[PDB]
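Single-structure report; data block below.
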Amino acid sequence: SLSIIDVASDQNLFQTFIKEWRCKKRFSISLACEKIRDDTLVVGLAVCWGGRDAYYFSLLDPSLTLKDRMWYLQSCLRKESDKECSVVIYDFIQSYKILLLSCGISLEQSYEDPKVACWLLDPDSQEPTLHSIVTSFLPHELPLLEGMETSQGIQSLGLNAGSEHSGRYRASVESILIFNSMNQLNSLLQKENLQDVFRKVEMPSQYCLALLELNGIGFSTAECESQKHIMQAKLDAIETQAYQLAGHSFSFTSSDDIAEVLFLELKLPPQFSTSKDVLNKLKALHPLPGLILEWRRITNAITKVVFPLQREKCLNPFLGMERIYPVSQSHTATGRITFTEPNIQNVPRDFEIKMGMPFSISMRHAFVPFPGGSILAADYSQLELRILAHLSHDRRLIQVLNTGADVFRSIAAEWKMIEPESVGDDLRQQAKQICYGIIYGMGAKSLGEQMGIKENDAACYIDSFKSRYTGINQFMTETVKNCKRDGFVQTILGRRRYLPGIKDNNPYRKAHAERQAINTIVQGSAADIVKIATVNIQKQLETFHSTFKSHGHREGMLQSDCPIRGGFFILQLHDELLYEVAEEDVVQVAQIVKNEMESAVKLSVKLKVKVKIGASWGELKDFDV
DNA sequence: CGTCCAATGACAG
DNA sequence: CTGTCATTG
Ligand SMILES: Nc1nc2c(ncn2[C@H]2CC[C@@H](COP(=O)(O)OP(=O)(O)OP(=O)(O)O)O2)c(=O)[nH]1
Ligand SMILES: [Mg+2]
């Protein structure tokens, strides 16, 4: 019927509690909540190391100690030294968010997060939940959980549906279930060789993501509003520039309204459709195909970018700047990582604009460091190419990549017209899109589409690039056959993605899976290099400088009862690693970042890392030896 | 019938 | 509760 334990009886009950507790290696933790949402109100933690029994930690109801219990908890939760044990919570970064921000406890020990492992098994799996995992892993214990009906986040986060069950209850059941289940998961991960990949690689990534997510990133409303008004200027100015030819009662937002002037005064339609075709006209025709380009681009640049940023911004009083907080995600098929409260990965790229008298705007420039600080960005120079260069062992690609200069500029130079340089960015970007497309086996006609040429001609260009590099095609067909013989591919770490569709009869599913093996292997392995580089960087930064960890630990300082120095994790652009650092340590931080990124793992070529540095989100790059 | 890859979101019935 | 289109990587 029932087994749970409130731990308070005078002293001795709690005393033998901590006395057993201190001794144990593997153990489980979960917390719970009530109301008032940041929040400092947390009912209490709960701990279970196994069995039907479960232990609760409050914040019937007796009394001796008050702050004492909290000291005991702190002492218990970290790694005195030389003593190495692991700890599990359903999700991680937000529970750690709570422990650090709400109660001011910085948990530091070895970590295991069951949902991340769940993902490590099946990257294609959708967002595991407590019921999902206790269903799939710990069968015999499950029915109890159905008394609640909440599965999304932890049992604290499930406070509403649990509200009738809420209390020590949710935290305890979550604790014990998570423990037995994670013993099952760890068992399955060791049943493969993923465990090394799990505990010694990706959990640290979850951690680094967490202290990032506590850091946030800095923002400037003055710049945001300045460029806002600039975009308004181009908005209305392009409105009148547009309706200078005719205009008839127009507004751009309605495509049926566009159909008037579009289908009337031009008449070239090869509901009807919108995008691809008008890009096709963007190449050749001057009379306002591209007016729709600049307009629609401005529109996406404002309604889907300026607004959520300028909305969910918060301020860090500890700084005196306002900052915005993304969310750690993972759970990609490749193993790459994303962020959503907003997603600032996709933040728009700088582009030129006309009113000589031109102008240019950067939506992203609105991102600023703290007043004393500066922004350090570490870019990998064509990394995925270096990985593929490594596995195919095509010596030619190696030698081409060990030499030329932003080879995309060279491709554009010989392509749309011959210019040595003065290649515009969205041209370089289109060419990049195109080329990276070719490598993964873009279909001949679509390639002919983005380049603007005829099918069979483009196909002859594809056959041409096969002819240029044979190691690529070798490795390609080889890995296809291997994914047939296995039914999965494997990223360098030994994490493997399961492709069901490779063995399928239907030719589209078979084709999509064909390219999919390729991209999952190369990009997946890329994201693994990036992860290792991150956790390495932060791991050195941790002990190498004694100040403290992240801006959240400040709020931890206030709730625990100053200068600004360090460098702090901000963002990842997937081949880029994004830091803000006080302008003291910038050189030290730079060498450390460069070093750890290149020291991630050694391979057939060196991975050159461009390190850009400077004020805000736009920058200059040089370092000398 | 749909043949670059991986992400995130508004939009529509 | 699905597939498009916009951007980035
Ligand atoms: N398949 C594909 N991959 C892309 C595309 N854009 C970016 N990527 C991948 C390849 C490398 C990684 C970073 O791309 P970048 O835009 O940085 O290109 P890069 O190779 O890094 O050069 P640079 O960073 O100097 O622009 O993301 C694209 O349009 N298609
Ligand atoms: Mg790059």
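So for chain A, numbering is Swiss-Prot's, and the shown residues are 1824-1860, 1896-1917, 1935-2145, 2176-2260, 2307-2512, 2527-2590, in order.
We read in the header that X-ray crystallography, 3.9 Å was used to get this structure.
Each Cβ is built from the backbone N, Cα and C atoms, and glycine gets one as well.
Listed features, source Swiss-Prot:
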- A:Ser1977 to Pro: Decreased protein stability (MUTAGEN)
- A:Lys2181 to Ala: Impaired ability to bypasse abasic sites (MUTAGEN)
- A:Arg2202 to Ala: Impaired ability to bypasse abasic sites. In Pol-theta(RR) mutant; abolished polymerase activity; when associated with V-2254 (MUTAGEN)
- A:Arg2254 to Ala or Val: Impaired ability to bypasse abasic sites (MUTAGEN)
- A:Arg2254 to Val: In Pol-theta(RR) mutant; abolished polymerase activity; when associated with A-2202 (MUTAGEN)
- A:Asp2330, A:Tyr2331, A:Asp2540: Mg(2+) binding site (BINDING)
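The two recorded residues, A:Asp2540 (Mg(2+) binding site) and A:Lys2181 (mutagenesis position), show a Cα separation of 28 Å. Once the 35 residues left out of the deposited model between A:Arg1860 and A:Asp1896 are set aside, the two flanking Cα atoms are found 6 Å apart. Across the break of 17 residues that separates A:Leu1917 from A:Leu1935, the C-alpha atoms are 13 angstrom from each other. Report note: the Mg(2+) site is defined by A:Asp2330, A:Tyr2331, A:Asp2540, and the residues of the same chain whose CB lies within 8 Å of the CB centroid of those residues, excluding them, are A:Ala2329, A:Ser2332, A:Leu2334, A:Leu2538, A:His2539, A:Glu2541, A:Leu2542, A:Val2574, A:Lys2575. Among the recorded positions A:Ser1977, A:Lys2181, A:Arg2202, A:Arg2254, A:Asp2330, A:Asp2540, the residues whose Cβ sits under 6 Å from any atom of ligand 2 are A:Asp2330, A:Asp2540. 30 residues between A:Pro2145 and A:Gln2176 have no modelled coordinates; the flanking Cα atoms are 14 Å apart.
According to its DSSP assignment, A:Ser1977 (mutagenesis position) is helical. Checking the recorded positions A:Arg2202, A:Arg2254, A:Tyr2331, A:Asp2540 against ligand 1 with a 6 Å cutoff on the Cβ atom leaves A:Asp2540, in sequence order. A:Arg2202 (mutagenesis position) carries a helical DSSP state (H, G or I). DSSP gives A:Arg2254 (mutagenesis position) a coil state; it is part of no helix or strand. No coordinates are deposited for the 46 residues that fall between A:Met2260 and A:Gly2307. The C-alpha atoms bordering this gap are 10 Å apart. Spatially close to A:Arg2254 (mutagenesis position) yet at least six residues away along the chain are A:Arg2315, A:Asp2376, A:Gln2380, judged by Cβ distances under 8 angstroms. The mutagenesis positions in question are A:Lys2181, A:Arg2202, and the one with the fewest Cβ neighbours inside 10 Å is A:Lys2181.
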